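**Student:** Quick one: structure below, then a few questions.
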Amino acid sequence: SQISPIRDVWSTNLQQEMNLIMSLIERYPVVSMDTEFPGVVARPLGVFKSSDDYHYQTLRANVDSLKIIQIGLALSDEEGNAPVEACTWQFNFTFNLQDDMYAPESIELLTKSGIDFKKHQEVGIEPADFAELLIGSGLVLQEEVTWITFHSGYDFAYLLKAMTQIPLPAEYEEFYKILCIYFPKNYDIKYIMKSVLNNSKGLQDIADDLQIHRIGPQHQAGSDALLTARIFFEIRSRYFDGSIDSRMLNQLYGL
Ligand SMILES: [Mg+2]
Ligand SMILES: [Mg+2]
């Protein structure tokens, strides 16, 4: 194939690329997702309702405060085939190294991983513009579409933040309720692999183990989302004989 496996999206081609995605989603209704963001800059203080509560209050504090940098969406059909048009889309969001908050370590990691911060400052997408398109796209609010993620608390929180444009709910129970309306059918591969199957490996280590090859750069959301899709179908085949167990629906790792 002579076209790009990873389609990059900027403010200049947002509408075109969303139009392409909208035209494909009915035929390729399995969406795998990842996000990149500027890390964690703080831990909230006090003592907490649990341990997951502490995890949720950490997430909420940082996701509310730190701007999204990339979202990766990889479409597949129900047997794992990607559209020939694109193995994955990578949405690149507006960010300003001089003005915005971030963990310096994360910016360095993203830079080494290939993020063009100057270009994100110049033609990065506004999350709000993306969110209007995403909500009307057919990908969310639809039981017909399955979302696939990995260790997904922050990743899903960033998408909910984009769509709602307001601070996240104060308690996990409320976050979970609203999340399951926008993403009514989702699987977290980390929950499946570690919490159910007692395999603690990370995304890349699972792919290496299963001999699944990565296309694109590690630690970029497009490539990470595509690897997520490929691991999902291989796990479904190897440990679920083709049919994922319904007890794993909508369970997020660590929350
Ligand atoms: Mg992720
Ligand atoms: Mg990633």
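Here Swiss-Prot sets the residue numbers for chain A, with the shown residues being 20-274 in order.
Structure method, as recorded: X-ray crystallography, 1.4 Å.
Using N, Cα and C of the backbone, Cβ positions are placed for all residues, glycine too.
From Swiss-Prot, here are the annotated features:
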type	residues	note
MUTAGEN	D53 to A	No nuclease activity
BINDING	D53, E55, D174, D243	Mg(2+) binding site
BINDING	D53, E55, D243	Zn(2+) binding site
**Student:** Can you tell me which of these recorded positions sit near ligand 2, meaning the Cβ is under 6 Å from at least one of its atoms: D53, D174, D243?
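**Tutor:** Only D53, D243 qualify.
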**Student:** Which residues of the same chain, at least 6 positions away in sequence, have a Cβ lying under 8 Å from the Cβ of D174 (Mg(2+) binding site)?
**Tutor:** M52, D53, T54, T168
**Student:** Look up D53 (mutagenesis position) in the DSSP assignment and reduce it to helix, strand or coil.
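**Tutor:** Where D53 (mutagenesis position) sits, the three-state DSSP reduction gives strand.
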**Student:** I want the residues beyond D53, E55, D243 whose C-beta is within 8 angstroms of the mean position of the Zn(2+) site's C-beta atoms, in chain order.
**Tutor:** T54, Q89, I90, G91, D174, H238, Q239, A240, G241, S242, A244
**Student:** Hey, which of the recorded positions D53, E55, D243 is the loneliest by Cβ count within 10 Å?
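**Tutor:** Output over recorded positions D53, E55, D243: least Cβ neighbours within 10 Å is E55.
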